[PDB]
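These notes are about the structure you will find just below.
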Amino acid sequence: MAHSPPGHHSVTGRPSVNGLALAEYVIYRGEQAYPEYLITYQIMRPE
Amino acid sequence: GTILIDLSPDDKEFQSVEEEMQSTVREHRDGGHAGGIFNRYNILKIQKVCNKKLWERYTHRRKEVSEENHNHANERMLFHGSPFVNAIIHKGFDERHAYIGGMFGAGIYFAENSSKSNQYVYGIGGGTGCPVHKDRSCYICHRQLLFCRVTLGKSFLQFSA
Ligand SMILES: CN(CCO)c1ccc(-c2nc3ccccc3c(=O)[nH]2)cc1
Ligand SMILES: [Zn+2]
């Protein structure tokens, strides 16, 4: 993995084109996330 | 040391997790190429992931970050889709779970939109789709996502397309 930018602990990817998209985030240390829920699902075919 | 505890659909915790899952679906610029064509999910199961060692690893780092950032971990709940979710729940996140070619460099990626993470369940760009039918839009095969507690600390803001 790369390092976080100096003086930072993560990167936030802010959408600048698609007005409906929410943010995405990157961490560079596996210790900064805990997998709290496992969700099992299907995608549903639109009616 | 991981155990998985089923949440009842009657549990308010199940309900708040399902609501975050369903309410953060959006349309994607690929027309559904990577993740499939859908507006909502059929939630089959929500399990709490319990591992004391991995939790303590998380809280140890969280405290280090908080102490570097005026006692503010900047903790979020975010989605993660990966072909290695079953490895992650047993062994924790580490460099093997990083997206080497991601647009913000080689790190571990999370999304506010569940549908964004759904694009990575079968690999980068949806890979070749589900193992059984080779269908990135498979409506039959069971998929899994993680809803994760993530320490952002001081986050570098990248404006991007
Ligand atoms: C481990 N791996 C395949 C390359 O290592 C990988 C795993 C997850 C993801 C992934 N990338 C995202 C990018 C933006 C927003 C969300 C995600 C995501 O949930 N998983 C990408 C690659
Ligand atoms: Zn399938």
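Residue numbering for chain B follows Swiss-Prot, covering 952-1112 in order.
Every residue, even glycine, has its Cβ placed from backbone N, Cα and C.
Experimental mutagenesis at this site is recorded by Swiss-Prot as B:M1054 to V, annotated: Loss of activity. Annotated Zn(2+) binding site per Swiss-Prot: B:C1081, B:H1084, B:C1089, B:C1092, in sequence order, evidence recorded as similarity to another entry.
What surrounds the Zn(2+) site, by Cβ distance within 8 Å of the Cβ centroid and not counting B:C1081, B:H1084, B:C1089, B:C1092, is the set B:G1080, B:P1082, B:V1083, B:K1085, B:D1086, B:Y1090, B:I1091 from the same chain. Cα-Cα distance from B:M1054 (mutagenesis position) to B:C1089 (Zn(2+) binding site): 27 Å (rounded to the nearest whole number). According to DSSP, B:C1092 (Zn(2+) binding site) is assigned to coil rather than to any helix or strand. Listed in sequence order, B:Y1073, B:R1087, B:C1089, B:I1091, B:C1092 are the same-chain residues six or more apart from B:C1081 (Zn(2+) binding site) with CB atoms under 8 A from its CB. Shown are the recorded positions B:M1054, B:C1089, B:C1092; the one with the most C-beta atoms within 10 angstroms of its own C-beta is B:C1089. Taken residue by residue with DSSP, B:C1081 (Zn(2+) binding site) is part of neither helix nor strand, so it is coil.
If you draw a 10 Å sphere around the CB of B:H1084 (Zn(2+) binding site), it holds 13 other CB atoms from the protein chains shown.
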